[PDB]
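Peer 1: The structure under discussion is supplied below as C-alpha cells; questions concerning it will follow.
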Amino acid sequence: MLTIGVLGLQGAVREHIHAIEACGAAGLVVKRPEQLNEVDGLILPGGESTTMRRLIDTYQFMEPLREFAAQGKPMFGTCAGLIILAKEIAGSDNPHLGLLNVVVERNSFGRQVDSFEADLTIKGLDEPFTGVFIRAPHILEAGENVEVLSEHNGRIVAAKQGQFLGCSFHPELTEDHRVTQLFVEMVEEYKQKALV
C-alpha cells in the first residue's frame, strides 16, 4: 500500500498522520532527507512560514525536496506548507520551492481575528467541506496551468497542478478526511505510473 510522508521539522503532524491512515495508507513522519525515498508522497504541514524555512536549510532539505519533486512524487502543501511549495509576491524576500505556480501572501491579520470556519465547495467532493482557516495565506494569483479546486469569496483556497496540491485552510483539523483522500488518490495515481 501507499505511504504518505509528513515533513515533521516544525508544526504539528499528529493530525495529518491520522488522516492518512484513516484513508487506508501508511504515514511516516519524515524528519530526515533520506526518508523521502521511503514515501510515495509528501505533505508539507506548515504552521509557521519563516520558521520552517530556516529549519529545512540547517537540515539540508531543500535540494532533496526538489529531487523528490523531479521523481514525480506528489506533494501537498497545507497552510504554511502552501507558502513553501509556491511562489511569493513580485520581489518578495527569498522564495521557496516555487513548484506550484501560484503566488502567495502571508497572513496579515492580527492574533485575535486570524481564525474562522467556512463551508467550502471543493471540486471532487459532493457535500460541502468545512475549512478551518487559521492565519491563512492568501493566493493572489494562479497560473494558467493550475486547476482551481475551490474558492471562497472570490479567493482561491485549494489549487491543484499535476502532482502538486495546495490549500490555505487546515484540512487535518477536522474529522472529515475527504480532502486528505483527494491527495491519497493523487499518490495512487502516481504509483500506477511510476516505473520501479
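Technique stated in the header: X-ray crystallography, 2.5 Å.
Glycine is no exception: its Cβ is also placed from the backbone N, Cα and C atoms.
Annotation comment: Swiss-Prot describes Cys79 as active site, nucleophile, evidence class sequence analysis. The active site, charge relay system annotation in Swiss-Prot covers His170, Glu172 and rests on sequence analysis. Residues or ranges marked as L-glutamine binding site in Swiss-Prot: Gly47, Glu48, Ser49, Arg106, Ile134, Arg135. Looking at Swiss-Prot, the entry for mutagenesis of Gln10 to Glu says: Almost no activity. For the mutagenesis experiment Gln10 to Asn, the note given by Swiss-Prot reads: 10-fold reduction in glutaminase activity. In Swiss-Prot, a published mutagenesis experiment is listed as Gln10 to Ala, annotated 3-fold reduction in glutaminase activity. Per Swiss-Prot, mutagenesis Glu15 to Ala is noted as: Almost no effect on glutaminase activity. One mutagenesis experiment named in Swiss-Prot is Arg106 to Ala, and its note says No activity, disturbing interaction with PdxS. Here Swiss-Prot describes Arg135 to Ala as a published mutagenesis experiment; the accompanying note says: No activity, disturbing interaction with PdxS. Under its mutagenesis annotations, Swiss-Prot gives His170 to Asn the following note: No activity.
Thinking about packing and proximity, how do these listed features fit into the structure?
Peer 2: In this structure, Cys79 (active site, nucleophile) belongs to neither helix nor strand by DSSP; it is coil. Around the Cβ of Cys79 (active site, nucleophile), a 10 Å sphere holds 28 further Cβ atoms from the protein chains shown.
Following the DSSP three-state reduction, the secondary structure of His170 (mutagenesis position) is coil. Neighbours of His170 (mutagenesis position), defined as other CB atoms within 10 A of its CB across all chains, total 23.
Residues within less than 8 Å, Cβ to Cβ, of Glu172 (active site, charge relay system) and separated from it by at least 6 positions along the same chain comprise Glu15, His16, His18, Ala19, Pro45, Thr78, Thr180.
The 10 Å shell around the Cβ of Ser49 (L-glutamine binding site) contains 21 further Cβ atoms across the protein chains shown.
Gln10 (mutagenesis position) counts 18 other C-beta atoms within 10 Å of its own C-beta, drawing on all protein chains shown.
Under the three-state DSSP scheme, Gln10 (mutagenesis position) falls in the coil class.
Cβ-based neighbour count (10 Å, all protein chains) for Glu15 (mutagenesis position) stands at 17.
For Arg106 (mutagenesis position), other Cβ atoms within 10 Å of its Cβ number 15. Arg106 (mutagenesis position) falls outside any helix or strand according to DSSP and counts as coil.
Secondary structure from DSSP puts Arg135 (mutagenesis position) in coil. Proximity of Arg135 (mutagenesis position) to non-local residues of its own chain (separation of 6 or more, Cβ distance below 8 Å) is seen for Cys79, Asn107, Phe109, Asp114, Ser115, given in sequence order.
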Peer 1: Give the number of CB atoms, excluding that of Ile134 (L-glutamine binding site) itself, located within 10 Å of its CB.
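Peer 2: The answer is 15.
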Peer 1: Which residues does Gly47 (L-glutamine binding site) neighbour through Cβ under 8 Å, counting only same-chain ones at least six apart?
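Peer 2: Expected: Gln10, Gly11, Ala12, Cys79, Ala80.
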Peer 1: Restricting to the same chain and to sequence separations of six or more, state which residues have a Cβ under 8 Å from that of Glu48 (L-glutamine binding site).
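Peer 2: For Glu48 (L-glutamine binding site), the qualifying residues are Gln10, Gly11, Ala80.
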Peer 1: Between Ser49 (L-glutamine binding site) and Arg106 (mutagenesis position), what is the CA-CA distance rounded to a whole number of Å?
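Peer 2: Cα of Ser49 (L-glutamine binding site) to Cα of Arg106 (mutagenesis position) measures 8 Å after rounding.
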Peer 1: May I ask you to report the DSSP-based helix, strand or coil state of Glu48 (L-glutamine binding site)?
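Peer 2: In three-state terms, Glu48 (L-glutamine binding site) counts as coil.
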Peer 1: Quick check for the class: what is the C-alpha distance, in angstrom and rounded, between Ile134 (L-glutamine binding site) and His170 (mutagenesis position)?
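Peer 2: That separation, Cα to Cα, works out to 7 Å.
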